[PDB]
Amino acid sequence: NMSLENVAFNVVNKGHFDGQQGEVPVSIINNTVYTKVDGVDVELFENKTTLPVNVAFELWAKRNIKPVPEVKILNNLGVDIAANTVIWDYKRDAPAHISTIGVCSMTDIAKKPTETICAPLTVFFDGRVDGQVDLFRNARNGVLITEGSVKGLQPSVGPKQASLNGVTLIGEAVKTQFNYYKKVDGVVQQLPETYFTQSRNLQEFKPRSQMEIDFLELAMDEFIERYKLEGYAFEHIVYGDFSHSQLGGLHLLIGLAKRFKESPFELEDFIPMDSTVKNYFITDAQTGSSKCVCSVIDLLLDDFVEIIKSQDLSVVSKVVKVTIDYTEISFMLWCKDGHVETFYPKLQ
Amino acid sequence: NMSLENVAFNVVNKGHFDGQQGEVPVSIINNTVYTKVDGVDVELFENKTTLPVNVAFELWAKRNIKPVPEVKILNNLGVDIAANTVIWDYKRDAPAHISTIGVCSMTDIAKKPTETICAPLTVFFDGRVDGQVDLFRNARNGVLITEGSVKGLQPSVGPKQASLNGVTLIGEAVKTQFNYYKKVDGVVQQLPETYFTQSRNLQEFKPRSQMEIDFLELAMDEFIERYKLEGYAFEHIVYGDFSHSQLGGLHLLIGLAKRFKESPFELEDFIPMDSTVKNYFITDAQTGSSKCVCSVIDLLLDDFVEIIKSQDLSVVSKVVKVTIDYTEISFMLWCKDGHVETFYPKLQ
Amino acid sequence: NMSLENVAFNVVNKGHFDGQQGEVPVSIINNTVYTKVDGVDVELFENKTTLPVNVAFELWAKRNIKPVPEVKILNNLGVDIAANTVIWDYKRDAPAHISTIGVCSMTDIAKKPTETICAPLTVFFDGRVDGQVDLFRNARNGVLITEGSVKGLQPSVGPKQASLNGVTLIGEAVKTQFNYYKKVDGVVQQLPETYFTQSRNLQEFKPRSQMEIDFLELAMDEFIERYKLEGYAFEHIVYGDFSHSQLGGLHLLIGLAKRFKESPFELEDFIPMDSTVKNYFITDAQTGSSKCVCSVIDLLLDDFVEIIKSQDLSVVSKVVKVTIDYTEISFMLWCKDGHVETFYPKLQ
Amino acid sequence: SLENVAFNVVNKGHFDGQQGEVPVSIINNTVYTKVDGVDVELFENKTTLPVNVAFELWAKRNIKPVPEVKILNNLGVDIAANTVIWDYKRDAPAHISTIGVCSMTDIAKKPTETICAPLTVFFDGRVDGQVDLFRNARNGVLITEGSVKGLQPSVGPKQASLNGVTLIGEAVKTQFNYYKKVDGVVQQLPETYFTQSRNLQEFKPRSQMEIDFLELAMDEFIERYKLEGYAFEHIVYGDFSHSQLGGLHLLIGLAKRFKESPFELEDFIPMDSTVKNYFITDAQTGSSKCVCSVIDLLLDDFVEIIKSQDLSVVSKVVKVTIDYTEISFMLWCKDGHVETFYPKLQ
Amino acid sequence: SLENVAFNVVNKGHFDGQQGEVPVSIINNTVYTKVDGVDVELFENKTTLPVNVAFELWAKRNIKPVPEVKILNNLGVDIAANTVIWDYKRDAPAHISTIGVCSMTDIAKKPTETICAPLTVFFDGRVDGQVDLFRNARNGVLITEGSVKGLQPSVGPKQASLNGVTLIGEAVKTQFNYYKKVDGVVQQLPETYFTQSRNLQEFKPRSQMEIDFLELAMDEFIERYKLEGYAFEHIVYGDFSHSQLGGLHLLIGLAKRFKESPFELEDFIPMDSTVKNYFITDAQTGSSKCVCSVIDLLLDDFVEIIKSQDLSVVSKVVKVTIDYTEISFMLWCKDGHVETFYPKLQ
């Protein structure tokens, strides 16, 4: 249904689909959509997805252009589909969900989230859309986000940052912190206490606490002495060991950011997707130290200190469970003689 | 005609087509041209155009490697085809024109611009090529560029910058400023007074006037006080307003360049092509302010001041026509109580 | 043989092929390999080679993840194939060799380098692999690298740098300097005296000698006066001449690096491959000077001075042979009145 | 694995669960394998699925007599239980998802999982345990060779599809009993006709009436079977005298014309359906028609259908249950005689 | 050049060494050229090679009667000397590399180069100088129309492939002498049978026995040629009475059944080979079989083969030299009579 030429018209004139009338000439060659501008063809969209080119073009045009939760948050909450919108996964350059509800005729399994097939699925609801809060109250399974209080529902304060057109940010002119609600089989769930990843990047890293400021500005020996971190293997775990062929430690993003400022290195994101834990194939250019799988997580340094200082160090090795981004993340804790040897996360 | 293997030989040995004899083995897989170098295949060209891979490879090899006018200039003058050359559009990674004249057997509609089919078309002529000035005198419709005076023809001084192998620059070892001539139906046209875009880029921005130097170095309140810009909404139009979810103003490239130095942001070039006005989907990373369609133009700040100060501000809204790059650009001027509210261009 | 799904399992869980048991769902669309992660497909590998997508995916997964000689070194030594490993050419994003030995059922011409078909081929042997040194002693034609002495074989000290996962580096936590051995028709060859290219890059250039430090920090006139280089055309050859439309000289990478720090320019690598000499289509953005084929080599400045000062300057033009990276590189030497006019390499 | 699937295809003609591996190359939408140094094509992907996925599904297709896709479609079948029904009309799987067949297309390992409740799962009573799975399924369709205790059966058509070959089994059984459940409730399947599923070239009659139609002429056939006033020639034999081709809606009529004068049929919707639409062009006269609905009913059944109609109305929609689905016919009458009577596109 | 190759195809039907150029467009895996402003398809790449490469090889294919690919395969031929043998069964070159043919696929310009020593190069004695190149080759295969001085010949089959057409030449010579060298030593080619290379539809008998098989009935044919106890009907004619199709392993038997009742054959390994395997489904009865090995031997030769067997063993593997390769047959016997006797997949 709808129109391919009408979708391209909206993209050309409005930057995205805005429900406007009009058509433009369109050519589809390989996995690329073109339109003719004064006799010559101009590329509008390159299909990087597993869907037909014309279908993925329509879903990307109809993506949500407002601050939406990051895909890793939606995945950890078990979101299967969105209600009358499309969450675009910029990490994968693809839709975050397979099917849609009242968006595209090819991908629509339904037009309204109240249809029968939507009941077993966990539908994502947006409180900023009028009526979707009540649609969440009638839905069997679903997740809801709001900017304020919901009557008769205890909220869960989500992370400070959100994704706007692929840009993860803490909004100042727009609000990016949401209240989270979840229902399973009609039962409003009580979401657990959780840490949140900071979703920062290695090059444009910015500290968000005084402890992180001291980590980047001060030397390691004096930073450990100031915050009293003797015996926790912070040198190994955070800053990493580059003295051997096998790179030791380096599992906190703030550690990678500090090293990258001083010495560049290569990171192969062999599982390119949005996930709470990221695995990388790292190769240090200065020393040559490397490691095939290096689990990295972007926790606030103050939060990581709280986690490492709240563990029992009497066992040589065990699995530690930490609730991060509403999901249970497994950490491997290695100790000897009462002090920490290493402490790294694992990917699912 | 000609030879695919001979074209690849010239590219390998001369960096482009130089009319040399010789052949090399060639493989064509998908939209990519390969050649064998000591037993293994090396990629020579990736077809990003709407033409067959072997044809686009030949046209790119036969591109003009001398300073040529930017495609937006040729488009605004209504150029349909070039005479015995290929203008490569690096913005689109494709030929600037559909057909050719005496270049490629597949794309040739003629071998000489004096053929019958060339008369209704606007053929681009290069005065630096011997004989093409006189070919322009006999052509019905055409555009001519020269480095010096043409006998019996009043010239139009074009922009200072030109495109050399995709690099827009003001030449110092080579000349990039041309004289422009246009004929329509055998009648030598008189080209109008026009401003010229500066064709600069956001990251490598360089000021070309003392006013632009003061804009980047001084604060906004003192820059407006120095050049006496009270009531023209220069804060809104040039520097932009990031206090709300909808990004306000920011339509001059020099404004984007100043902000990018201080705070990064995202620009989605959803119509990737060379045009006098560029539309972008912008998202500010620091504040979260955004706008789907933000028309941006790269005018010299002194020229923009002359335009904004030469308008009647008695009407709340009207369309203002400004001749830029030999084309009529429509601006929307918003005023209230005798002062400027906003003033932004529109794209065609 | 083996399993596509098992190869993808190793990549997901181990970052590369590690010989582990397990399978994951795999989709192959166009030239791209995908796997399903919680209902959605994630791209694992984009085939940029001339081989079938599933085959190239297996070879890239089974690439050698240890410091290996650069492909240009292996090519100059005439290496045709590797013994029970895959050397990945990151310059071409493709295998360095067409066939394999005991790696992939589709590309295997043999399982052991002692098979009959391996005798005429020059097989690369790794002394760090147990038993491959003796396999080199029994092989007819082959090349061997070791970290230490080989009994009854005089070694050739190779370059200081090696390629680790595509990163060329001088290892500090790992050893990157090897001893080289070559046999032709069962006869252990005596490798000649050779210079070695530094394999540095233009942006992250780092000086490796006091002379190179003085070149970057001091002005040209005083650098030539300090090291007494009058009459060798070092200004032309190294720093380049940008005063004319044809760019003069600039054939040493250290010269390009110094200019790029001060003024950016464009380099078109029209033969993207690993070779001792690299040809580029250069365009200077500041001046507009350009050249279609500009041979560039990355020699230590001290070594280049030794070469230019060890030539006879009585002839206007001649071909000079220099042994670099174990291969004979042809240089063109131009002189007049006893002084050097220019001196540039040529590509094969 | 991909190499194991290709092994079974080479050695067993299909996936047979045997262990083994062969080298595989995937280029374009085609699967190749090396036989003495050269590549041999094993499968050309004509589906909308990835090449390796569709290859695995085609290898795991059901090689036993299965109901024709038009039957499963008319019954609302959405998925199959631990098997793949291959749509040879489309060179593609008859269903999007699978149950315990392929890791890429599986929505579940077993049909009793909660994700399979709102879907109408197809069950094969010839496989052990599938009858009981049909009893525990919320929505489903079941075929059996014999009776199921307590269930009121519905006798299916005589023919079935075997490796894309529609046939009435003689060394095998092709007629099944049909059962359907909706929202956990067994539904009474309606009394229906069945299409004969014959083809143009190899058309063969299946009744003395169909033998008389082919051997005799219309004027004698209309008199012997008393078909005056029903426009049987226009509807079945067709009219080629004008620019627009008139009538011709029974496949037996197309077969009679084809042996005499050839014509072209463009199956512009290439799929298995009870009513097929074609763009027909007669090579001898030039008469044509863009949309010509054709159905392969036994001529005796069509005679029974047309004669039970009320010929006192100029036009009315006649709903006939064929292949378990309601087929709408357009009936035009005038002065007590039939003008035309044709089916409509489903 | 690419444009020169396309010139020869248009003007000469193949590459003929003529000079000239025509404009060429390469899209998908297809080669096009402009004829009066519009593109005409010249070649659709069905191979695993790049489109421009496979096009050049197909244009330079050998247009003379050449041995069938199954013959060259059974002799271990790896490459051809200054020619291209086109495998029409696969729509692809019969060999991966070339010698002095195409710059992209050439491993050498001349077969006497050192890289060609371990490979079995195919030599054509009809080309000047190739016989002497065979003498100097370490591994090779040679065909000639006459005798070569000093070499013990091996008479090849009567038929050959001409532009993909297998025929017994009448205006041309299709029977050659064969020679083989291994490690520089001439090898004695074994005494062998030859397949007839006939097809299903255009099947024609080549002996009075094959004429009697088609005209007469089995009971009379078995008596006239004294084939009692050899299960000749089960093996040749086949059994359609059960779910699994029984026997049917001689192509002449398939031809007899096909003219009576049609059946479907899925060539799931589409290549030229002495023994072909098919997934067969009979349209009338429904009897089928996933892997049915078929071979096109002269019926007189098969009678000679089956009668020389020892019928006192329940099961044993019988190796028969056919098309210069050892074909393994499965022989099942009981109580002195043959149960079945079928070839196996190569």
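Numbering, chain D: per Swiss-Prot, residues 6453-6798 in sequence.
Using N, Cα and C of the backbone, Cβ positions are placed for all residues, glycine too.
Annotation source Swiss-Prot lists domain 'Nsp15 N-terminal oligomerization' at D:6453-6513. Natural variation at this site is recorded by Swiss-Prot as D:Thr6564 to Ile, annotated: In strain: Omicron/BA.2, Omicron/BA.2.12.1, Omicron/BA.2.75, Omicron/BA.4, Omicron/BA.5, Omicron/BQ.1.1, Omicron/XBB.1.5, Omicron/EG.5.1. The domain 'NendoU' annotation in Swiss-Prot covers D:6656-6795. Quoted from Swiss-Prot, the note attached to the mutagenesis of D:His6686 to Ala states: Complete loss of NSP15 endonuclease activity. Swiss-Prot gives this note for the published mutagenesis D:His6701 to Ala: Complete loss of NSP15 endonuclease activity. In Swiss-Prot, the entry for natural variant D:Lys6711 to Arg states: In strain: Kappa/B.1.617.1. The structure shown retains the original residue. The annotation uracil binding site is assigned in Swiss-Prot to D:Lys6741, D:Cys6742, D:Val6743, D:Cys6744, D:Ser6745, D:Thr6792, D:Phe6793, D:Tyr6794, D:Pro6795, D:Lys6796. Swiss-Prot lists D:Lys6741 with the feature active site, for uridylate-specific endoribonuclease nsp15 activity, giving experimental evidence as the kind of evidence.
Neighbours of D:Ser6745 (uracil binding site), defined as other CB atoms within 10 A of its CB across all chains, total 19. Cα proximity to D:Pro6795 (uracil binding site) (within 10 Å) is found for the following recorded positions from D:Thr6564, D:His6686, D:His6701, D:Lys6711: D:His6701. In space, D:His6701 is the closest of the recorded positions D:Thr6564, D:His6686, D:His6701, D:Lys6711 to D:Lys6741 (uracil binding site), judged by Cα positions. Within the set D:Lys6741, D:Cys6742, D:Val6743, D:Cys6744, D:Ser6745, D:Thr6792, D:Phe6793, D:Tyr6794, D:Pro6795, D:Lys6796 that the record links to uracil, no two Cα atoms are more than 17 Å apart, and one pair reaches that distance. Calculated from their C-alpha atoms, the gap between D:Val6743 (uracil binding site) and D:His6701 (mutagenesis position) amounts to 11 Å. Considering only the recorded positions D:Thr6564, D:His6701, D:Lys6711, the residues lying within 10 A of D:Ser6745 (uracil binding site) on a C-alpha to C-alpha basis are D:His6701. On the backbone, the CA of D:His6701 (mutagenesis position) and the CA of D:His6686 (mutagenesis position) stand 9 Å apart. Closest in space to D:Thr6564 (variant position), of the recorded positions given as D:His6686, D:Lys6711, D:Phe6793, is D:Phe6793, taking the CA atom of each residue. A gap of 9 Å separates the Cα atoms of D:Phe6793 (uracil binding site) and D:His6686 (mutagenesis position).
Residues near D:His6686 (mutagenesis position) in space but far in sequence (CB under 8 A, at least 6 apart, same chain), listed by position: D:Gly6698, D:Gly6699, D:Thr6792. Here the Cβ of D:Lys6741 (uracil binding site) has 18 other Cβ atoms within 10 Å, regardless of which shown protein chain they belong to. DSSP assigns D:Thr6564 (variant position) to coil, not to a helix or a strand. According to DSSP, D:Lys6711 (variant position) is assigned to a helical segment. The Cβ neighbour count for D:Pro6795 (uracil binding site), using a 10 Å radius and every protein chain shown, is 22.
Under DSSP, D:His6686 (mutagenesis position) is assigned to a helix (H, G or I) in the three-state scheme. Within the set of recorded positions (D:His6701, D:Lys6711), the lowest number of other Cβ atoms found within 10 Å of a Cβ is recorded at D:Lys6711.
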